[PDB]
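Undergrad: There's a structure below that I have some questions on.
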Amino acid sequence: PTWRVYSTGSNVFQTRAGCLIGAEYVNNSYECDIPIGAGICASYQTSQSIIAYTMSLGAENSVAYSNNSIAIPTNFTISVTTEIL
Amino acid sequence: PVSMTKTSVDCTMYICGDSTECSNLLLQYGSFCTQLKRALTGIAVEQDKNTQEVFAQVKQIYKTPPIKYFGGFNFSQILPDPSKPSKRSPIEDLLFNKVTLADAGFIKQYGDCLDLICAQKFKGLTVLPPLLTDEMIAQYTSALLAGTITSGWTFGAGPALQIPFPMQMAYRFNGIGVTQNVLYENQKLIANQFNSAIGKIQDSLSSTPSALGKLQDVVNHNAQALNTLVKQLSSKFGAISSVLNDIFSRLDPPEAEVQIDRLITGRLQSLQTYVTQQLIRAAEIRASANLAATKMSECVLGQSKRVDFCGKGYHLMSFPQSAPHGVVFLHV
Amino acid sequence: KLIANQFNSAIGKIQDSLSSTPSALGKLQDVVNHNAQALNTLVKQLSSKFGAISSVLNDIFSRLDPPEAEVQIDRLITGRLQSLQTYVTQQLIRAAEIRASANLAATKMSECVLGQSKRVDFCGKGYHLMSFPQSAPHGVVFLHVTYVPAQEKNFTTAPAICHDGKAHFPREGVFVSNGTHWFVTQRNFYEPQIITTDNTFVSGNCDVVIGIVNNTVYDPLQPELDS
Amino acid sequence: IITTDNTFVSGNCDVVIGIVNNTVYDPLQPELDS
Ligand SMILES: *[C@@H]1O[C@H](CO)[C@@H](O[C@@H]2O[C@H](CO)[C@@H](O)[C@H](O)[C@H]2NC(C)=O)[C@H](O)[C@H]1NC(C)=O
Ligand SMILES: *[C@@H]1O[C@H](CO)[C@@H](O[C@@H]2O[C@H](CO)[C@@H](O)[C@H](O)[C@H]2NC(C)=O)[C@H](O)[C@H]1NC(C)=O
Ligand SMILES: *[C@@H]1O[C@H](CO)[C@@H](O[C@@H]2O[C@H](CO)[C@@H](O)[C@H](O)[C@H]2NC(C)=O)[C@H](O)[C@H]1NC(C)=O
Ligand SMILES: *[C@@H]1O[C@H](CO)[C@@H](O[C@@H]2O[C@H](CO)[C@@H](O)[C@H](O)[C@H]2NC(C)=O)[C@H](O)[C@H]1NC(C)=O
Ligand SMILES: *[C@@H]1O[C@H](CO)[C@@H](O)[C@H](O)[C@H]1NC(C)=O
Ligand SMILES: *[C@@H]1O[C@H](CO)[C@@H](O)[C@H](O)[C@H]1NC(C)=O
Ligand SMILES: *[C@@H]1O[C@H](CO)[C@@H](O)[C@H](O)[C@H]1NC(C)=O
């Protein structure tokens, strides 16, 4: 009964997973965080408030594919990675 | 197969709905809900992790060039089209139509629930929606295909480098011990053979004898486990009645306690058996997910010399396609 | 010199990355946490009453007659046995996961440390060169060193070159040109070179290949050794 | 055509089982004899 979360903490957000209360949906696709179903990751951002948004899979790219056009590397890098099993 | 349907169970109402006395009776038994809730949550987390491992493998979203001529080779049947709200390849659409016979339900908002999902839901058996959606999965597949076509294997080892498609096939045939002049002389007929094979793939899939029994098997197993778990409620378990109100009003306290206790023990046995089966199924679910991830890494991102790993014969290419709770590979 | 400097720098950054707060050893800690919570659940399960008058066998025996103390202890025994079989089941379930992880670790050990592996994204990401293992509590740490190219440039390329009515094909390289002249270089590094008889091989005429470019090929024999 | 560039020489003709007498063509001496 006493558990009501005020009268309207924030704009209630209707999602495929159900109803979300206490966060505001933004139109900015950020990297994921504490996740919600159907591709929603909720984040704590800026004062500071908890926000919900849509997953951004990655940075957009387009390779300049063309006839008779090739990319030849001239530099190289030595990389060391750690793996735990 | 990749992942299987995340589900949750409300033990306190499953053991007894609309029975406050039973709630106190089970409280004296301690905790047989914390651990099964933890196991179910871990199962769901592993399910999401399997899909993330399989598909989330590229940090960049690559787009195909507006020109769709690549040495005369066909890619229309596998490239997504903007002519649909879901940017899915026609092969992807055929797969979705073939497997859509059994599904989660595509609706979880309860608005339409006043007749199979609702029956289980009213017994506190919920299904949690997957984290990743089909749009994101198809975007992953499309980006993978575009990067593959436009770069070869370079995008899989760092920065994507453009390279003419016939040149790339030439180096690939050079990678299997065949000189590039063979392709440079037989390119037209090679493209014709490839297009014919791609077209035959479509009629093979669209034909009646569907070979996608693997994915259907998982859904059938989950459904059957759910139904048998539901039906186990009606069992007498050596009691007088299976109705809580009946067994309460028709019996005195000093016997009704053990009467309820017997049913509690029986339903608890049913629940523990069910969760054990869920774990033992998640075992090979994760194993298959790991195998699929390894296969896609070794065949899609590069050319594999392992015998009969990426198809049968001398592998050239493997194209991945998204499937409901699964993934489909086309080995060249 | 540059490669050794890069390797030393990369080795140095590993120490800082590990010693920093965000420990990546979640895998090893998860097993320990799972075992600890399992043992905690099992030890706490003894407090469950299982429908009895009391959870103390001594109290039940002292303050109750055998005729139904027998069934009380019987039911308590059944509940405790259920707890033990459940715990054993959980442990043997986790055992298969441990076995699979150990098998994968041994396979990676053999295929990355004992030799150079060509498998893609198996021994790290990139072009695996060698690997180094490090012992860990209930685990192992591998250090894969890979080759990552950089600073690519774009050059005009041709499938083949015709010289005297016959097509010439690169031996183990590609045909490149940033304009006027044509050169042959390796795929993984820019090292342009003069196109000569030993750099390429002839295969048939030059009217059947698509994209061929009519260019000269140098003979390193006749112009100097004409004596 | 089996030329000097298509093959490499190693050993003599009395240690290999099945070796066949056949000529090897030199692509250097006959036409570039100047
Ligand atoms: C590849 O690029 C790196 C970029 O760092 C080059 O590293 C430089 O190497 C020189 C000579 O050792 C140093 O004086 C510079 O300080 C380095 N750069 C930096 C940012 O520290 C490397 O030389 C390049 N190698 C090739 C083959 O192109
Ligand atoms: C790849 O093949 C498909 C074949 O379906 C082409 O799509 C069209 O499909 C319809 C129905 O099957 C045919 O009647 C058309 O003739 C096909 N078009 C063409 C141009 O063949 C698709 O266009 C092909 N891809 C490319 C790049 O041509
Ligand atoms: C490679 O060749 C292409 C020429 O097409 C150049 O790539 C440019 O790439 C950017 C982004 O990737 C595009 O916005 C430009 O339109 C491309 N240029 C052209 C002319 O289309 C690039 O200059 C060349 N060099 C490298 C290192 O990529
Ligand atoms: C393509 O790159 C090569 C490699 O540098 C250029 O070759 C140079 O040509 C000038 C012309 O006199 C010479 O002085 C240089 O010594 C050459 N460099 C090397 C490393 O040999 C070439 O000019 C570039 N442009 C083209 C081929 O159009
Ligand atoms: C070759 O060039 C034509 C004309 O620009 C283009 O339409 C075609 O796609 C190119 N083929 C390639 C890059 O394989
Ligand atoms: C071969 O040289 C002739 C010069 O008469 C030219 O017309 C032709 O285009 C060349 N072949 C190529 C560039 O493939
Ligand atoms: C080739 O002929 C010579 C002729 O004397 C003979 O000695 C030699 O054994 C022959 N070798 C083969 C491989 O037939």
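The residue numbers of chain B are those assigned by Swiss-Prot, with the residues present covering 728-841, 848-1065 sequentially.
When the header is checked for method, it gives electron microscopy, 4.0 Å.
Including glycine, each Cβ sits where the backbone N, Cα and C put it.
Natural variation at this site is recorded by Swiss-Prot as B:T859 to N, annotated: In strain: Lambda/C.37. Here Swiss-Prot notes a natural variant, B:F888 to L, with the remark: In strain: Eta/B.1.525. Here the residue is the original one, while Swiss-Prot reports the natural variant B:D950 to N with the comment In strain: Delta/B.1.617.2, Mu/B.1.621. What Swiss-Prot says about the natural variant B:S982 to A is this: In strain: Alpha/B.1.1.7. Here the residue is the original one, while Swiss-Prot reports the natural variant B:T1027 to I with the comment In strain: Gamma/P.1.
I would like each feature placed in context: is it buried or exposed, what are its neighbours, and how far apart are things?
TA: Taking Cβ-Cβ distances under 8 Å and a sequence gap of 6 or more within the same chain, the neighbours of B:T859 (variant position) are B:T734, B:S735, B:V736, B:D737.
Summarising the environment of B:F888 (variant position), the number of other Cβ atoms within 10 Å of its Cβ, over all protein chains shown, is 23.
Taking the Cβ of B:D950 (variant position) as reference, no residue of its chain lies under 8 Å away while being at least six apart in sequence.
Taking the Cβ of B:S982 (variant position) as centre and 10 Å as the limit, one finds 10 other Cβ atoms among all the protein chains shown. A helical conformation is recorded for B:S982 (variant position) in the three-state DSSP classification.
The local packing around B:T1027 (variant position), expressed as other Cβ atoms within 10 Å of its Cβ over all shown chains, amounts to 17.
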Undergrad: Using DSSP reduced to three states, classify B:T859 (variant position) as helix, strand or coil.
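TA: Once the DSSP labels are grouped into three classes, B:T859 (variant position) ends up as strand.
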Undergrad: Listed variant positions are B:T859, B:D950, B:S982, B:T1027; which sit with C-beta under 6 angstroms of ligand 3?
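TA: Qualifying residues: none.
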